[PDB]
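Asker: Please find one structure pasted underneath; my questions will follow.
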Amino acid sequence: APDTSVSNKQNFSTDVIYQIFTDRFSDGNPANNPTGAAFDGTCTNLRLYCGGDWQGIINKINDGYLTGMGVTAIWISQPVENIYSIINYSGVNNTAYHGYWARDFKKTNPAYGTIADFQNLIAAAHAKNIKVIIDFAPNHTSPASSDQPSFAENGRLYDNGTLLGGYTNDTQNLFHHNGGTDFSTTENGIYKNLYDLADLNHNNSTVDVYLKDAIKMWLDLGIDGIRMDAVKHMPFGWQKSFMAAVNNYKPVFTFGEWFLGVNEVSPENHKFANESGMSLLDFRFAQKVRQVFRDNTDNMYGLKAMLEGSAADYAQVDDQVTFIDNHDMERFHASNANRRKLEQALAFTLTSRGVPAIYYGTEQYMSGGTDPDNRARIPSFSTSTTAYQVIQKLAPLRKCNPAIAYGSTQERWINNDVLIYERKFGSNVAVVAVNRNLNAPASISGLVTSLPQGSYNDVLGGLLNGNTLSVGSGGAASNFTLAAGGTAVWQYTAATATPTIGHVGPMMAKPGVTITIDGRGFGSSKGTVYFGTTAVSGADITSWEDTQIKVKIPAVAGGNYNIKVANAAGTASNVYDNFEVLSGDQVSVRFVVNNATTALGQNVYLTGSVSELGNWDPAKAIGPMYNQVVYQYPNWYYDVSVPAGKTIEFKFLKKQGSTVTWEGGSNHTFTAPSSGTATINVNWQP
Ligand SMILES: OC[C@H]1O[C@H](O[C@H]2[C@H](O)[C@@H](O)[C@@H](O[C@H]3[C@H](O)[C@@H](O)[C@@H](O[C@H]4[C@H](O)[C@@H](O)[C@@H](O)O[C@@H]4CO)O[C@@H]3CO)O[C@@H]2CO)[C@H](O)[C@@H](O)[C@@H]1O
Ligand SMILES: OC[C@H]1O[C@H](O[C@H]2[C@H](O)[C@@H](O)[C@@H](O)O[C@@H]2CO)[C@H](O)[C@@H](O)[C@@H]1O
Ligand SMILES: OC[C@H]1O[C@H](O[C@H]2[C@H](O)[C@@H](O)[C@@H](O)O[C@@H]2CO)[C@H](O)[C@@H](O)[C@@H]1O
Ligand SMILES: [Ca+2]
Ligand SMILES: [Ca+2]
């Protein structure tokens, strides 16, 4: 099936996500509405239940509200069973309408619907070529207090009705007991409570395995994607082990939430996206897009810098989920502002690299402050709005223009208020022009594109004051005027003859697993897939076609491989890099090293006899290690994803820049658990 098919649970670059706050969408079944001080059918008290449900979603998917827009994917609130208790935060009643207060990951939220309802949601959606993504919060349970076990539900965690444990009198040690985080450091925000939410301890085999079993359930229920919540609050190593659990069973596009603020650029965030095995929500993109189009605290030059930079920082920039606003920030549209800003940002997002995601109600010009004002009920299902139309015209492009989906980005013209960029993939091209300046037109001369000779009509049909473009020879465009607040989209598509790889997923897995390779010019006959120098052909290639290839991962050694393909004729494609071949099934292990003294600016890393440990390469060593919460300096620790049941030789090192200092004596040894977790305590050898 084409790379565009709804069945492609491995690629979302051609889709348009629609983020839905289930409760605030549509009440298709009032019989499941909560009651009492937890319910409010008017939806004035934004901290209560409003009635929104899966049934409602189905109806909207059925009357054409979503399909009409061009939406091809929906991200819904956490489906699992949340607490029932109505919490009181200073005279104000709060409920788990949001779904981020997990009680039992093996059951659904009655308010949203039954398992049967969820199954109906999947079918209705699938039938309408719409993919389903679900929010998942394995970082915690609910708001708790060890002192007052009467507070809410003591963060109680169940396993399909069976009570595992609570926050108070936590003998099993399921949760963390290190206080709350101040967001001071990564390690601080990972091992301490996020707010007052009962932090789960992933180092406990019970929790580990449990969450592993849970996710399978949902996977078996037909989901198409996963949205990992609070990923910067969970151990990277564990997450890696969790991802492999997914990829080694039922691969699905996964992206986590790594909150970033204005002008914030984290390297820890980059490395996560590149090694974790999952992608992330483009906060970088979102924040900059806001300064530029919203608050006007930066200009086009800042927009260009972001694009270029990101493309260099992320190994797979096209896997990043872009957005302009969400349930955690003020709605992009201000009650007094010009709507043209919101439309512009929308156009920009839809035609940019990554995976566009739209927070429900945007198309309706919903204004609102922070939580919970940004979570109002969808006021209307009108397709007459300008925003609704923009989405409607541009959305489909991601499907018919590989340039938009997998294309590169290039500034072709720029200035303080104007930005013209070129998306390009194979014989496909897209050129977009934006003029934020709402009061001044811009004269565009010297514009050069990759557009074939001829005239081009604005894809937006002048909806946003766009215009016609005249491209002479050499891609040189004729002089034109870019109206105030103008936005134009010109394009050119053609059949690609050369094999061009645009996507690959999953991005991490063990031998035997089937991976998906999408692109153009693959031909109709089976060819060859190269995993490094290892060639693959024949039966192992489950399926081959012009835009997609399904091939089983060869039994090569664990490590990082380069993926290339060649058609029947023998013509080779571009080289897709950064694919990780796991050594086998994964298990999360905690490494601890005692008496490891360092100098200010010098850190301790780990290395070993397996690819998951860098293979003895100081440049690929795990770290830097932690030393301040679970263990204090000179005692370091770290949660690492290693191959289960394997015998590993390891060592630690102190790294100062590129300068490496090896541990002395012989190599440490240990045999990884064939399931669940373990802790390795060792002393530094001099
Ligand atoms: O060549 C292939 C070999 O691969 C495997 O060797 C591993 C070792 O088992 C690891 O210990 C590590 O080697 C480090 C080593 O930890 C460290 O001691 C250091 O050795 C220094 C030594 O301290 C110092 O006295 C002096 O002699 O210089 C040495 C450095 O050359 O440095 C090693 C890294 O250079 O990694 C290697 C692989 O690189 C495998 O076990 C072997 O069987 C195999 O030969
Ligand atoms: O002509 C090629 C040239 O085009 C663009 O330059 C624009 C520039 O962005 C405008 O601000 C203004 O100065 O007119 C120029 C037209 O020459 C590209 O920015 C540039 O890379 C490229 O060389
Ligand atoms: O907390 C992380 C921190 O660890 C190391 O700092 C050590 C330092 O090396 C010791 O000499 C002593 O001062 O304790 C510190 C731990 O608080 C790294 O050197 C440093 O880069 C890193 O921030
Ligand atoms: Ca309902
Ligand atoms: Ca945590």
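Chain A is numbered as in Swiss-Prot; shown residues: 28-713, in order.
The backbone N, Cα and C atoms fix where each Cβ goes, and this holds for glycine too.
Straight out of Swiss-Prot:
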- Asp54, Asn56, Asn59, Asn60, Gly78, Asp80: Ca(2+) 1 binding site (BINDING)
- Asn166, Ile217, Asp226, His260: Ca(2+) 2 binding site (BINDING)
- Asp256 to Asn: Reduces activity 23000-fold. Reduces activity 520000-fold; when associated with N-355 (MUTAGEN)
- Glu284 to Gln: Reduces activity 4100-fold (MUTAGEN)
- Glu284: active site, proton donor (ACT_SITE)
- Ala342, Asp604: Ca(2+) 3 binding site (BINDING)
- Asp355 to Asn: Reduces activity 56000-fold. Reduces activity 520000-fold; when associated with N-256 (MUTAGEN)
Asker: Return the residues near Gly78 (Ca(2+) 1 binding site) by Cβ distance under 8 Å, restricted to its own chain and a separation of at least 6 in sequence.
Answerer: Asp50, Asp54, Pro57, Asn60, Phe66, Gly68, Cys70
Asker: Cβ distance under 8 Å to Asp226 (Ca(2+) 2 binding site), same chain, sequence separation 6 or more: which residues?
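Answerer: Residues satisfying the criterion: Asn166, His167, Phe202, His203, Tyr218, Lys219, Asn220, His260.
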Asker: Would you mind reading off the Cα separation of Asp256 (mutagenesis position) from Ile217 (Ca(2+) 2 binding site), to the nearest angstrom?
Answerer: 13
Asker: Kindly point out which of the binding-site residues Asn59, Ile217, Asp604 have a C-beta less than 6 Å from some atom of ligand 5.
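Answerer: Checking each Cβ against ligand 5, the ones under 6 Å are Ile217.
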Asker: What Cα-Cα separation, expressed in whole Å, is found between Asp604 (Ca(2+) 3 binding site) and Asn56 (Ca(2+) 1 binding site)?
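Answerer: So the Cα of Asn56 (Ca(2+) 1 binding site) lies 48 Å away from that of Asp604 (Ca(2+) 3 binding site).
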Asker: Among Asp226, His260, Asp355, the recorded positions in the record, which have a C-beta under 6 A from ligand 4?
Answerer: none
Asker: Name them in sequence order: residues not among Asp54, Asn56, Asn59, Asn60, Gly78, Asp80 whose Cβ is within 8 Å of the mean position of the Cβ atoms defining the Ca(2+) 1 site.
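Answerer: Sorted by sequence, the hits are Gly55, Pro57, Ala58, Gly79, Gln82, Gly83, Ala138.
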Asker: Which of the binding-site residues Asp80, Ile217, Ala342 has its Cα closest in space to the Cα of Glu284 (mutagenesis position)?
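Answerer: It is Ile217, whose Cα lies nearest.
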Asker: With an 8 Å cut-off on Cβ-Cβ distance and a minimum sequence separation of at least 6, pull the same-chain contacts of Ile217 (Ca(2+) 2 binding site), or say none.
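Answerer: Non-local contacts for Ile217 (Ca(2+) 2 binding site): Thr208, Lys259, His260, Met261, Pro262, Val656.
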Asker: Quick one: pull the CA-CA distance for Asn56 (Ca(2+) 1 binding site) versus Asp355 (mutagenesis position), whole Å only.
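Answerer: That comes out at 27 Å between the alpha carbons.
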Asker: Taking the centroid of the Cβ atoms of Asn166, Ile217, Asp226, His260 (Ca(2+) 2 site), which other same-chain residues have Cβ within 8 Å of it?
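Answerer: Nearby residues not in the site list: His167, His203, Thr208, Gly216, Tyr218, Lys219, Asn220, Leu221, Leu227, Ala257, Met261.
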Asker: Let me know the most crowded of the binding-site residues, choosing from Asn56, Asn59, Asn60, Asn166 and counting other Cβ atoms within 10 Å.
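Answerer: Result for the most crowded candidate: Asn166.
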Asker: For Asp256 (mutagenesis position), just count the other CB atoms lying within 10 A of its CB, please.
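Answerer: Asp256 (mutagenesis position) is surrounded by 20 other Cβ atoms within 10 Å.
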